[PDB]
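Novice: Sharing a structure with you now.
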Amino acid sequence: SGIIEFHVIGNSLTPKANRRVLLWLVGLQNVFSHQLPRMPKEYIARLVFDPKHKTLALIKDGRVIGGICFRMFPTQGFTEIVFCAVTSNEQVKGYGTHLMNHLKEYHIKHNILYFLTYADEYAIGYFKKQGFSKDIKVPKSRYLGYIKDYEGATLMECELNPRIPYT
Ligand SMILES: CCCC(=O)SCCNC(=O)CCNC(=O)[C@H](O)C(C)(C)COP(=O)(O)OP(=O)(O)OC[C@H]1O[C@@H](n2cnc3c(N)ncnc32)[C@H](O)[C@@H]1OP(=O)(O)O
């Protein structure tokens, strides 16, 4: 096609059955590893290939140029943002925002209207631009022991509005 494409992919059972998806998952694992260099690569690989986790992939000419790895908790009423990266050469063009907006549209469709994520300090502003806040409204009992945590990171929340804003 020669245009960007959004694919929501993952490992449903085993990743070997669809080699195109497998190659994209490896690409995602490598993008996440390169852009989240303090994350252990084995941790990234495990979660990207975990069947409870999906990744919204941004593909350009067969190559993964970014993605958001997430876990949906429909009963909890929230989705956990696990990894969020754009490949370095493709950064600062609007893709990181483009990815998050898409992810929001997907979730509105699935009637999940809250994102929770941990953020390292130097990424907080990206999440703030995407409407995330450090003020958590999801009760602690809804996410404690559901979401993964990290030493020193800041928990942030985005409240989605399904209502289309028109001025
Ligand atoms: C483990 C917990 C979950 C996580 O992944 S936390 C770590 C999140 N990801 C990373 O740190 C990976 C490394 N960085 C990246 O991959 C990219 O910088 C990132 C965050 C995906 C953004 O991708 P881009 O394609 O550059 O996004 P974009 O072109 O839509 O521009 C982003 C808009 O937000 C703004 N922003 C504010 N504080 C920022 C900050 N600290 N880092 C990045 N952007 C920031 C930025 O100025 C831009 O807005 P505007 O275009 O100026 O209006």
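Each position is counted from 1, following the chain as shown.
Keep in mind that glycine also has a Cβ here, set from the backbone N, Cα and C atoms.
According to Swiss-Prot:
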{"type": "ACT_SITE", "residues": "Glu80", "note": "active site, proton donor/acceptor"}
{"type": "BINDING", "residues": "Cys84, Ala85, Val86, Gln91, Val92, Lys93, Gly94, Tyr95, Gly96, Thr97, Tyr122", "note": "acetyl-CoA binding site"}
{"type": "BINDING", "residues": "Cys84, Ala85, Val86, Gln91, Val92, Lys93, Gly94, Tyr95, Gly96, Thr97, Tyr122", "note": "succinyl-CoA binding site"}
{"type": "DOMAIN", "residues": "8-161", "note": "domain 'N-acetyltransferase'"}
{"type": "MUTAGEN", "residues": "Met72 to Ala (Swiss-Prot position 567)", "note": "Reduced ability to acetylate and inhibit PPARGC1A"}
{"type": "MUTAGEN", "residues": "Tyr106 to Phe (Swiss-Prot position 601)", "note": "Reduced ability to acetylate and inhibit PPARGC1A"}
{"type": "MUTAGEN", "residues": "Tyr150 to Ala (Swiss-Prot position 645)", "note": "Reduced histone succinylation without affecting histone acetylation. Reduced gene expression"}
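So that I understand the layout, could you describe where these features sit and how close they are to other parts?
Specialist: Around the Cβ of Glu80 (active site, proton donor/acceptor), a 10 Å sphere holds 20 further Cβ atoms from the protein chains shown. In this structure, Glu80 (active site, proton donor/acceptor) is part of a beta strand by DSSP.
Under the three-state DSSP scheme, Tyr122 (acetyl-CoA binding site) falls in the helix class.
In this view, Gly94 (acetyl-CoA binding site) is surrounded by 11 other Cβ atoms within 10 Å of its Cβ, with every protein chain counted. In three-state terms derived from DSSP, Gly94 (acetyl-CoA binding site) belongs to neither a helical nor a strand segment and is classed as coil.
A 10 Å cutoff on Cβ-Cβ distances gives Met72 (mutagenesis position) a total of 16 other Cβ atoms nearby, all chains included.
For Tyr106 (mutagenesis position), other Cβ atoms within 10 Å of its Cβ number 18.
Neighbour count (other Cβ atoms within 10 Å of the Cβ, all protein chains): 12 for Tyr150 (mutagenesis position). The DSSP secondary structure for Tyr150 (mutagenesis position) is coil.
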Novice: Which one is closest to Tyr122 (acetyl-CoA binding site) in space, judged by CA to CA distance, out of the recorded positions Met72, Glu80, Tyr106, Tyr150?
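Specialist: Going through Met72, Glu80, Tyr106, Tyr150 one by one, the closest to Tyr122 (acetyl-CoA binding site) is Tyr150.
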Novice: Looking at acetyl-CoA and its recorded binding residues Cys84, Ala85, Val86, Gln91, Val92, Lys93, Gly94, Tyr95, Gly96, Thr97, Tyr122, figure out the farthest C-alpha pair and report it in angstrom, whole number.
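Specialist: That value is 19 Å for the farthest Cα pair.
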Novice: Between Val92 (acetyl-CoA binding site) and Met72 (mutagenesis position), how far is it from one CA atom to the other, in Å?
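Specialist: The separation of the Cα atoms works out to 28 Å.
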Novice: Quick one: among the binding-site residues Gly96, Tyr122, which has the most Cβ atoms sitting within 10 Å of its own Cβ?
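Specialist: Result of the Cβ crowding comparison: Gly96.
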Novice: When you measure from the Cβ of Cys84 (acetyl-CoA binding site), which residues in the chain that are at least 6 apart have a Cβ under 8 Å away?
Specialist: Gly67, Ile68, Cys69, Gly96, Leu99, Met100, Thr117, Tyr126
